[PDB]
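Heads up: the structure comes next, in structure tokens.
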Amino acid sequence: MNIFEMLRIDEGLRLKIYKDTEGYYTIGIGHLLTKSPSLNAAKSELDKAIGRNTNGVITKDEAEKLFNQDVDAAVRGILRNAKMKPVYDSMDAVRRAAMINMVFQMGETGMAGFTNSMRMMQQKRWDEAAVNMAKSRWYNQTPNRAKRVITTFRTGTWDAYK
Ligand SMILES: [Cl-]
Ligand SMILES: [Cl-]
């Protein structure tokens with residue numbers, strides 16, 4: 001198991017534009033296209049990302065190419081964030097993968113309400129952080145995903161994914 005396999009389980013793979021769980025147009029392996037309600041807008045955004053006239057449909061290879069970029073972008077966003085870097089750095093590799101998963105899903109911005117959990121995380125208080133994290137919109141909206149990532153933090157193992 002690794003971050004790629006882990007997120008490919010959490011997000012699935014769809015080769016035609018679809019609506020995510022918040023209703024935003026998405027494609028591929030959780031690649032958000034746009035927060036707007038316009039499909040065309042989504043279609044233009046897709047074409048810009050892929051670099052061709054896609055007509056709302058991409059290949060498996062293109063999906064993966066997007067996924068590679070987005071995972072890389074998530075890591076870098078963590079490293080560039082003054083408040084996350086240090087948390088990330090204090091942790092072991094499995095737990096770092098749990099953090100990247102959250103950042104991928106909710107962006108740096110959504111990560112901001114997690115300030116208190118992150119402190120506990122830094123303090124290595126796993127069980128308390130796990131409890132704190134469940135007290136969130138995130139857990140309430142996508143509970144099964146949230147539990148998997150929360151368990152990962154808690155145990156520092158890949159058990160929730162096997
Ligand atoms: Cl892009
Ligand atoms: Cl879920």
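Heads up, header says this was done by X-ray crystallography, 2.0 Å.
Here the Cβ of each residue, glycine as well, is placed from N, Cα and C on the backbone.
Sequence annotations record features per position, and here Swiss-Prot assigns active site, proton donor/acceptor to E11, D20 based on experimental evidence. Residues annotated as substrate binding site in Swiss-Prot: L32, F104, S117, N132. One entry in Swiss-Prot concerns the mutagenesis experiment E11 to N. Its note says: Loss of 84% of enzymatic activity. For the mutagenesis experiment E11 to A, F, H, M or N, the note given by Swiss-Prot reads: Complete loss of enzymatic activity. Quoting Swiss-Prot on the mutagenesis of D20 to C: Nearly no effet on specific enzymatic activity. One entry in Swiss-Prot concerns the mutagenesis experiment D20 to E or Q. Its note says: Loss of 99% of enzymatic activity. As a published mutagenesis entry, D20 to A, N, S or T appears in Swiss-Prot alongside the note: Complete loss of enzymatic activity. One mutagenesis experiment named in Swiss-Prot is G30 to F, and its note says Almost complete loss of enzymatic activity. The enzyme is destabilized by 1.5 kcal/mol. Here Swiss-Prot notes a mutagenesis experiment, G30 to A, with the remark: Almost complete loss of enzymatic activity. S117 to F appears in Swiss-Prot as a mutagenesis experiment; the accompanying note says: 10-fold decrease in enzymatic activity. Quoted from Swiss-Prot, the note attached to the mutagenesis of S117 to V states: 50-fold decrease in enzymatic activity. Looking at Swiss-Prot, you'll find the mutagenesis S117 to I noted as follows: 500-fold decrease in enzymatic activity.
Structural mapping of features recorded in Swiss-Prot.
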| residue | record | Cβ contacts under 8 Å, 6 or more apart |
| --- | --- | --- |
| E11 | mutagenesis position | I29, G30 |
| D20 | mutagenesis position | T26, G30, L32 |
| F104 | substrate binding site | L7, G30, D70, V71, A74 |
| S117 | mutagenesis position | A129, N132, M133 |
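When Cβ atoms from all protein chains are considered, those within 10 Å of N132 (substrate binding site) total 19, not counting its own. In this entry, substrate is bound by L32, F104, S117, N132, whose most widely separated C-alpha atoms sit 27 angstrom apart. Cβ contacts within 10 Å of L32 (substrate binding site), excluding its own Cβ and spanning all protein chains shown: 18. Using a 10 Å radius centred on the Cβ of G30 (mutagenesis position) and all shown protein chains, the other Cβ atoms total 20.
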